[PDB]
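Some notes on the structure that comes next.
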Amino acid sequence: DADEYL
Amino acid sequence: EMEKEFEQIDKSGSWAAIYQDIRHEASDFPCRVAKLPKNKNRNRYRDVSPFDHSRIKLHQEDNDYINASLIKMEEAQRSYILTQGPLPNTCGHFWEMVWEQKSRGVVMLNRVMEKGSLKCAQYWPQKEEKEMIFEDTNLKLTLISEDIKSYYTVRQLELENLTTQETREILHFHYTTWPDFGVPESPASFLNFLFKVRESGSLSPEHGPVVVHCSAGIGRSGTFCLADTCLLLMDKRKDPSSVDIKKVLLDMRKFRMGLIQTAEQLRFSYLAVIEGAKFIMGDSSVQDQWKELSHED
């Protein structure tokens, strides 16, 4: 959803 | 008994559950350096950090940080460096890690672009004539040759430490066919890719650890490493039946967090080891019986 990752 | 477990789990559809239990039991160690504000830009993902204890320290007195972890499988007798796909400002660090760790092979399990987005920078030269110079680290990188096969590309790169006038040949193993979503339907191509990596001597203890990366350096890189280590232990132990992929996985998570990101990647690794073991365990008829499977001309 946001740039990083999980 | 791993064949058992695979069938037993699939029939029952407990992959998420088996997986989630591994997430729950996963080790957890501090990632102090990784979270330092000056290293925010060296981390492709804020939620994917190397533990302090197994992180790779760059040999620069500057800032020794790189999002890279040393996975040392004691019993399997193999070490891997799992790292994120280099960011645009960490490509020199990556090659500096490669250089200082004496790595012979770099294993890329991803594509620079995946799901419409950049999962890793173009950290190697696509053209023989356009070498890359990493000015920050003072390394020169030249594409010598490449061998594009249907599911992977083996590149022969020449890394030059410009400081010492010393040059090394780095084999780049690029599995190019991992799908954007899910895993390969068959472990055939991955396993054959694994065996060429092995065959090249890149994983031998005579070299530094192989540098394995994907985008975050945990999911597909974890698959590669888990599968390869489980294959090492089976075809090493008194009984191959004794290798427990979950315990292997958990020992690997002691060194880097989140290895294997989905229950499908965990299932893909069980597939990979199950199939990889059959071919090596005793089919005297073959060794690499991945003809049609991986196709090959």
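All residue numbers given for chain B refer to Swiss-Prot; the residues shown span 2-298 in order.
Looking at the header, which is where the method is noted, we find X-ray crystallography, 2.1 Å.
The backbone N, Cα and C atoms fix where each Cβ goes, and this holds for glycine too.
All protein chains included, B:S50 (mutagenesis position) registers 23 other Cβ atoms within 10 Å of its own Cβ. Listed in Swiss-Prot as a mutagenesis experiment, B:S50 to A or D is described as follows: No phosphorylation.
The annotation that Swiss-Prot gives for the mutagenesis experiment B:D181 to A reads: Substrate-trapping mutant. Within the same chain, residues at least six positions away from B:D181 (mutagenesis position) with a Cβ under 8 Å of its Cβ are B:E115, B:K116.
Just so you know, the Cβ of B:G220 (substrate binding site) picks up 26 other Cβ atoms within 10 Å once every protein chain is counted. Look at Swiss-Prot and you will find B:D181, B:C215, B:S216, B:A217, B:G218, B:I219, B:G220, B:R221, B:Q262 tagged as substrate binding site.
Quoted from Swiss-Prot, the note on the mutagenesis of B:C215 to S is: Catalytically inactive mutant; abolishes sulfhydration. DSSP gives B:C215 (mutagenesis position) a coil state; it is part of no helix or strand. Counting every protein chain shown, the number of other Cβ atoms lying within 10 Å of the Cβ of B:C215 (mutagenesis position) is 27.
According to Swiss-Prot, the active site, phosphocysteine intermediate annotation covers B:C215.
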Entry from the binding-site residues list B:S216, B:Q262 having the most other CB atoms no farther than 10 A: B:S216
B:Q262 (substrate binding site): secondary structure state under DSSP, collapsed to three categories: coil
Packing count at B:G218 (substrate binding site) (other Cβ atoms within 10 Å of its Cβ): 29
